[PDB]
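Notes for the one structure printed next.
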Amino acid sequence: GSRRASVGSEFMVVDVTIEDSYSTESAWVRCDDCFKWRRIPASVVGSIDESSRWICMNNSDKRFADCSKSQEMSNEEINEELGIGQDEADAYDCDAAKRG
Ligand SMILES: [Zn+2]
């Protein structure tokens, strides 16, 4: 038996701005009532931000414009979409290497 294993590596891109404008056209907005992610167009993203507050019922849609409705995408999809680290959790893992 020629058992063989391996693993990946660590590499990514680097931005030059603060976390306040992800994606290209469409943007991501969180509800200030139920705390749910909502994808909106760049056309409304520059209009709903009049009070720094957004809600489901405030959404441009009709079937997905309400706190009673459901989410548009999964946390995993959103996390990978923006490239953030959703779900803090214990976060317990190896790190013997430490910073340095
Ligand atoms: Zn909501």
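Please read every residue number as a count from 1 along the shown chain.
Recorded method for this deposit: solution NMR.
Backbone N, Cα and C define each Cβ position, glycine as well.
Within 10 Å of the C-beta atom of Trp28 (mutagenesis position) sit 18 other C-beta atoms, taking all shown protein chains into account. Under its mutagenesis entries, Swiss-Prot includes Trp28 to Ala (Swiss-Prot position 865) with the note: Loss of histone tail binding.
Swiss-Prot lists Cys31, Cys34, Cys56, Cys67 with the feature Zn(2+) binding site. Neighbour list (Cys56 (Zn(2+) binding site), Cβ cut-off 8 Å, at least 6 residues apart, same chain): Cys31, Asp33, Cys34, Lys36, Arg38, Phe64, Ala65, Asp66, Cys67, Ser68, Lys69.
There are 19 other Cβ atoms within 10 Å of the Cβ belonging to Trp37 (mutagenesis position). Looking at Swiss-Prot, you'll find the mutagenesis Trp37 to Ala (Swiss-Prot position 874) noted as follows: Loss of histone tail binding.
Looking at Swiss-Prot, you'll find the mutagenesis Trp54 to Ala (Swiss-Prot position 891) noted as follows: Loss of histone tail binding. According to DSSP, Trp54 (mutagenesis position) sits in a coil region rather than a helix or strand.
With a cut-off of 6 Å between Cβ and the nearest atom of ligand 1, the recorded positions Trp28, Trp37, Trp54, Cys56 reduce to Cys56. Report note: the Zn(2+) site is defined by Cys31, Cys34, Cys56, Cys67, and the residues of the same chain whose CB lies within 8 Å of the CB centroid of those residues, excluding them, are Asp33, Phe35, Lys36, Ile55, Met57, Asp66, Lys69.
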